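Enquirer: Have a look at this one before I ask anything.
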Number of protein chains: 2
Amino acid sequence: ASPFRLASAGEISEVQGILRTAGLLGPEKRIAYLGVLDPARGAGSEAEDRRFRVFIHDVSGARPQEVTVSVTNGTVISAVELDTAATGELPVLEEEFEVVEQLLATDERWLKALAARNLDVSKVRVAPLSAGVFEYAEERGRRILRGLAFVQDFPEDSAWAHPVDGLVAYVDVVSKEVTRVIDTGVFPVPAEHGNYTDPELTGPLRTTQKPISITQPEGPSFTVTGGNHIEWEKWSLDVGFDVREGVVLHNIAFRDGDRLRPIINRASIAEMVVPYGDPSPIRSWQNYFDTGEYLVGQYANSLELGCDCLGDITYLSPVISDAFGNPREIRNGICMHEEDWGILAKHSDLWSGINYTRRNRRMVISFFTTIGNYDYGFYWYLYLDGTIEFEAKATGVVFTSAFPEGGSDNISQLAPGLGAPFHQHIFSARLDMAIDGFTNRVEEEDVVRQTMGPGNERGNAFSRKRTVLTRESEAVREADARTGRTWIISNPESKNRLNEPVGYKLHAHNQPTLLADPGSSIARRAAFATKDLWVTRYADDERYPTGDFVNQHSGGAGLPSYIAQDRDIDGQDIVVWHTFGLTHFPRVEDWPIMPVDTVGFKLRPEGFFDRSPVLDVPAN
Amino acid sequence: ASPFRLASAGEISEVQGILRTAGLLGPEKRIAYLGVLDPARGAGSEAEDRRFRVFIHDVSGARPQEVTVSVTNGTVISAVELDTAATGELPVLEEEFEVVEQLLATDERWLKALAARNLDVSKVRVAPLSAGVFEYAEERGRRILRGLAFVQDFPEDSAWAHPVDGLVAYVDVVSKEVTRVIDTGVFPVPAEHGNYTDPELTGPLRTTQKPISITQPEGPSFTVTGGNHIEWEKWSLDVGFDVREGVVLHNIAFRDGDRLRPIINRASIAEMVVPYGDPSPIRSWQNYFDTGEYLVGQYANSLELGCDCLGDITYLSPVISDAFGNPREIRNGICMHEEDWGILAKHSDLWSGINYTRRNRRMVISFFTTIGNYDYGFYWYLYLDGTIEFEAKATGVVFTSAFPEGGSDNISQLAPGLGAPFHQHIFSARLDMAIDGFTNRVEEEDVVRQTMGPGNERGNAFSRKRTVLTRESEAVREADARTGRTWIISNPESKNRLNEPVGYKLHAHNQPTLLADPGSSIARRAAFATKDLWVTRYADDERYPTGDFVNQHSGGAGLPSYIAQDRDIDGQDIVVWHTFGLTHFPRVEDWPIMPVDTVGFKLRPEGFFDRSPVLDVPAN
Ligand SMILES: [Cu+2]
Ligand SMILES: [Cu+2]
Ligand code: NA
Ligand code: NA
C-alpha cells in the first residue's frame, strides 16, 4: 500500500516485460542500473504510480539510454539517448570484470611482461578498476577499465599478498581491445602468503572465549508493517533499498505525544570515494567511486545469524535486477535489531533522597557490501533520546603494492617487500531535511571566546554565535574543531514552548577532507569531498553529489553545478550534504586482514522537544 | 601477595593505629586524604612495603600535616607541617559541607536576604562549593566554602528547579564564621518543578519496551586473582582504586605469544575541572576541581545489578578511610564485564571463495560518582585488537540560575525563568607509558599535503611527517584536526619484524580546550587544560597536573612547573598527560535530568605487533 515499499520481484519482472515489448531490451542490451523513483513533492499525493529509472547499456557500441517506466500503467514514460563523452559513462557491469583478465591473457605485451617475471598467466588475477579521466585523449567517449595484477599461488590463496608492481594495462571493454600495457620495471613479487585461515599463520585458535548470549524472550520492541515500515520507541520510518546507494531511510519521524513530527525526509550515503595517494604511474590514477561507479547495493552480503548480526534479528531481503532484467533477491541483506546502550540518565540526589537510573537502547539498521578487496558496513542507529547516528565500518584486505627498496613517502610496509599505498575513504551523506516540516534553515554555530575586561572582570565568560546560511553560494562550509563548530538545522516557523525555533544539531568527527591537490582530476570529479558541509535547495533531479554518471566524467558534475544556481535556502526545502572520511596510513596490524575502523556523524535534538523526551522510560 | 592489591580494611585500621600511637591522630584531627603509594621504580625492590600517604586536617586551626606511613613496618616514615597559604588547602571534607547551610540559617544578613524574597529559611538548601582564589585578601590561609541557594518546596522536591539568583555567601568552615553575604538584587525564583519521577511530568510510562537478556551461560571469559588482577583475552592488568582519582589501571600488558609485553604502567584520570562561563558575580568564581578538591572516589556509587551494570557482572568493593581513619567499604563500587562489540574483521573474497567473519568484544571497567548535581561515569575499555579506550559519561542535573528577562549571551533557557549557565567539563588523563618497557618517546604525526608538479604530476600524492619531542620544553602540544594530528608513543629500542620501532597511536577527539581568558584565575590554576598534550619525564612526586593541594591554591604548581625542568624525554621513562573535555551549552532536552553525553580518547597499536593480533580468534 505504501509508495515507499521495497521493489518486489513482480515489479522488476514487469519492468523487464515493458522494456522488452518496447524494443529497448534486445540481446545487445544490459541493465546497468535499475531503481524505484521516490514520489515527487506532494503533501496530498493520492494516485498510485510506481516509476522505475533504468540505465540501459549496449554491448555492440550503440548509444546507451536512460529510461523511465511506469509499472503501474505498463508504459515507457521517457527514453533518452546518452552522449557519454559529454555526460559520463554508465556504471561498471559485473560481467565486465571477467573481461579484463580474459582479454589480457591473450595480449602479447601482457604475456611478455609476465614471462619476464616468470609468472604463469593462469595464476595471475587482474583487479578490474575504474579508469577516471586523465591525459589519454583516445579514451574520451570509450568505456575503459584499467587492470592491476596479483598472483594466486593456488585456488584458495589470497592474491592480495602477491601484487605485481610496475605493470598496468588499459582495456576498452566494448571493442575488446587492450589499448596500453605499461611496464615500468621489474619489482619482486612479495612471497609471504596472507592466508588468514591457514593454521600455520593463525596458530592454535583461542579456547578462552566464553559465549555471550543475547536474547529477547518476548521478542523485539519494534514492529514491521507493509514489508519495510518500522515503528520503535516513538520513532517511525521506512527502510528502502537502492542498488546504487544501498539502504535508504525515508520519512524519519518521532511521535511526540499525539503528534507525528517529521525530522528527516530521506537519508542516504549518496557517494563514497577511495582516492589513492601513491604518485607511482602504476597507481596514481586509482580512485574508486564505490557508490557511483560500482553500485554498493548490488554487492551487498547475505548476513549470517549469530556471526554478522547477533541477537533477536529481523531480516529484510531486498530485490534488485540483474543485467538482463531478472529479479535477484539478496537473502538476509539487511539486519534490524535493537540493542542495549548503557546508561541513559542517572542521578542520586542528596537533598531529595531519590536515586534514579534509566538504561538507553538503540535501533540498528545495517548492511554490508564487498567491493573487491574492501568490505564496508553501513550502520544507522536511532536512540531513545532522539539522537540519529550513522557509522561506517571499514574492514577487508588493504590494497597492496611492492615496497620499494629504500622506502617510500606514500606507502606503508606491511611485510617483507609488501607495501600498502596511502589512501582515504570519504563518504557523502545526503540528508533531505524536514525538521517539523519542509521550511528549514541551517545555522553555523561557533564557540566565542571573550576577553577579560568590563562585563567580564574575572575573565571566565565564553559564548557562542550562530550564522544563518541564506543562499547556496555561502553554504559551502568547512569544519573548525578548535572553535567547536557544529551546524543546526532549524524550522523558523515551528517553535518550542520557550518560543525558540525547533532544531537538530549536526556533530561531525572533523576528520581531514580530500588531500589531493586542488588542480587534480580527482579534486574536480570528487569536489564534494573538498568541503565538510554543503546545503542545497531541494530539486527532484539533484540526487548525487557527483552527478548521475560518475564513470569517466571529466569533472564538476553534481554539487559544484547545483550550488552555482545560488538559490534561497533560508526557510526552504533544503538538503544537507555532509562529507566525512577516514585517512588510512596502513599499519602492520591491518595485515593480512584488517580489524574494523569506523567513522560517522550524528544529529542530536537542539530544542526540538519541550523537555527531555525520555522521561517516560520505565525503570524495568 | 601483589604490591598492587587494593587497600584492605585491615590496612586502613592499621594506619589509624600507627597515626594514633605516633600522636598524630588525636580528637581534633581529621583525615582529608588517605591512599596507598605505588612502588618506586625497581623490579622487585623491597619485597613488600605497603606505604600510605595521609593528609591530616586540624579542626582547631593548627597547621595540617602530610604524613607517609609504612603499614608493613608499623612506622611513620615522614610527617611535614603544611603552610596552606603557600602550598594550598587540603581537600574539602564531607563534614564541612553540612556546616555551610547550618551557619547561614542563623546569619542576620542571610535571613534578611531570604525575607526580602519571601522565602522560608527551612526550605532553602545551600550548595556548598569550592572557593577558588580571587580578590578577597581575608581568605588567604583560611578554609572557605561559597554557598548558592535553591528552594526545596517539599522533602522530595528537586531543589535545582528553584535557584535563588542574586545571592551568594562565603563561609569560613573552621572558624564557623560567615565572612560575606552578597545580594545583587531579587530575581524571581522559577516556579515549575523538575521532579522527573512525578507522573504529572512523565506522563504514563511506556509499555512498549521488551526485555533484552544478556547472559553468559558458562560464566565470563576473564579471571580475577589476588582480588584485583585481571586476565582477559591476552590482556593482563591490575585494577586499583584511590579516593582522589577513582579507578586506576596498573601494569597494562599484552601476552604476545610467550611474552608479556608492557604497554601502560599506570593510567588514571588525574584531574577534572568544571569551569563556568557566566560573568555574573554570583557565579563567576565557580570552578569545580572534582578530582583535586572534592576527591571523586569518595563519592562513588554502589552500582545495582541489572540497572547500572547489565550482564554477567563481577564487582569490586574498594575500601576507603572515613575522616577518623575507620575503613568504609563502597559496596559494588566497580563493575567489570565483557561486552559483544559487533564485527571485528570481515571479508568475502571473489578469487579465493573464502568468506570470513569474526566478532569483536571489549572488557569494561567502570565506576560512577556523584558530586552534588552532577553524576559522572568513568569507563575503561580493552578490545581484542589491542585498542585501549577511555570514555567519560556525563549526566545528572544541570546547574541552574535565573534566566534574565532580557536574555543572556552566557546562559541557556531551560524552562520559564530558568537558566543554565554555559560551562565545560575537562579531564586530564595521566598515562605513565611503558611501551615494551620504559624507554619511550613521543612523535607528533601530521598529514602532509603535496603540490602537483614534478614527481607528483597528477596531484594525488599525500604523505605524513613525524616530529620527535626531545625535551619537556617542546612537549606542550595542541590538537590540529584539519591536519589529522595524532601522537605516537614508541620504543626506539624495541623493533617489530620490519625493523621499525613498536608504537601506539593516541587518537584525540579534538574538542575545544579551556575557553577562559589566559589571564584569569582559572587559567592559572587549570593551566593543564589550555593545551591538548603534555609530556614529562617520570618523577615519583609529579602525580597530578594541578599539584598536590588544589583547594584555594593559586598558580605555581603542577604541569607548568614540572616542564620547566626541561628534561630529556627522547627514549626515557615518560608520562603523557592528555586534556579532553566537553563544552556544554545546555539544551531544553537536558532538563529536568540530562541524557548521557560522552567524551574520551583511545590508543591503537601502530606496528606494535608483527601482524594482526586477532588471527587466532575463533568463529564461534
Ligand atoms: Cu583503507
Ligand atoms: Cu554540563
Ligand atoms: Na528538505
Ligand atoms: Na613511563
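Numbering, chain B: per Swiss-Prot, residues 9-628 in sequence.
Even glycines carry a Cβ here, placed using N, Cα and C.
According to Swiss-Prot:
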BINDING   B:296-307, B:379-384  substrate binding site
ACT_SITE  B:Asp298  active site, proton acceptor
MUTAGEN   B:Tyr382 to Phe  Loss of activity
ACT_SITE  B:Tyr382  active site, schiff-base intermediate with substrate
BINDING   B:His431, B:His433, B:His592  Cu cation binding site
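Describe each of these features in terms of where it is and what it packs against.
Expert: The C-beta environment of B:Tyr382 (mutagenesis position), restricted to residues of the same chain at least 6 apart in sequence and closer than 8 Å, consists of B:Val282, B:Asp298, B:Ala402, B:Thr403, B:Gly404, B:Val405, B:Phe407. B:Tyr382 (mutagenesis position) carries a strand DSSP state (E or B).
Around the Cβ of B:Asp298 (active site, proton acceptor), the number of neighbouring Cβ atoms within 10 Å comes to 23.
Using a 10 Å Cβ-Cβ cutoff, B:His433 (Cu cation binding site) registers 21 neighbours.
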Enquirer: State the count of C-beta atoms found within 10 angstroms of the C-beta of B:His431 (Cu cation binding site), not counting that atom itself.
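Expert: So the Cβ neighbour count for B:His431 (Cu cation binding site) comes to 26.
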Enquirer: Just give me the nearest neighbour of B:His431 (Cu cation binding site) among the binding-site residues B:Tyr296, B:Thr299, B:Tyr302, B:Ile379, Cα to Cα.
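Expert: When the Cα distances are compared, B:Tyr296 comes out closest.
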Enquirer: Which residues in the same chain, at least 6 apart in sequence, have a Cβ under 8 Å from the Cβ of B:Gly305 (substrate binding site)?
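Expert: Listed in sequence order: B:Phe249, B:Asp250, B:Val251, B:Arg252, B:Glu253, B:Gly254, B:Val255, B:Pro326, B:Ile328, B:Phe375, B:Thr377.
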Enquirer: Scan B:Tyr296, B:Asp298, B:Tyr302, B:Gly305, B:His592 for recorded positions whose C-beta lands under 6 Å from an atom of ligand 2 and note them, or write none.
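Expert: Correct list: B:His592.
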Enquirer: List the residues in the vicinity of the Cu cation site, defined as same-chain residues other than B:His431, B:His433, B:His592 with C-beta within 8 angstroms of the site's C-beta centre.
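Expert: Sorted by sequence, the hits are B:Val282, B:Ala402, B:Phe430, B:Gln432, B:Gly589, B:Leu590, B:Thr591.
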Enquirer: About how far apart, in whole Å, are the alpha carbons (Cα) of B:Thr299 (substrate binding site) and B:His592 (Cu cation binding site)?
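Expert: Each residue's Cα considered, B:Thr299 (substrate binding site) and B:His592 (Cu cation binding site) end up 19 Å apart.
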Enquirer: Could you check which of the binding-site residues (B:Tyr296, B:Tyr302, B:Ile379) sits closest to B:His592 (Cu cation binding site), going Cα to Cα?
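Expert: So, of the listed binding-site residues, the one sitting closest to B:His592 (Cu cation binding site) is B:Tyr296.
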Enquirer: Just the number: how many Å between the Cα atoms of B:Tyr296 (substrate binding site) and B:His433 (Cu cation binding site)?
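Expert: B:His433 (Cu cation binding site) has its Cα 9 Å from the Cα of B:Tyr296 (substrate binding site).
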Enquirer: Measuring Cα to Cα, how many angstrom lie between B:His433 (Cu cation binding site) and B:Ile379 (substrate binding site)?
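Expert: Checking the Cα atoms of B:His433 (Cu cation binding site) and B:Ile379 (substrate binding site) gives a distance of 13 Å.
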Enquirer: With every protein chain in view, how many other Cβ atoms are within 10 Å of the Cβ of B:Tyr302 (substrate binding site)?
Expert: 24
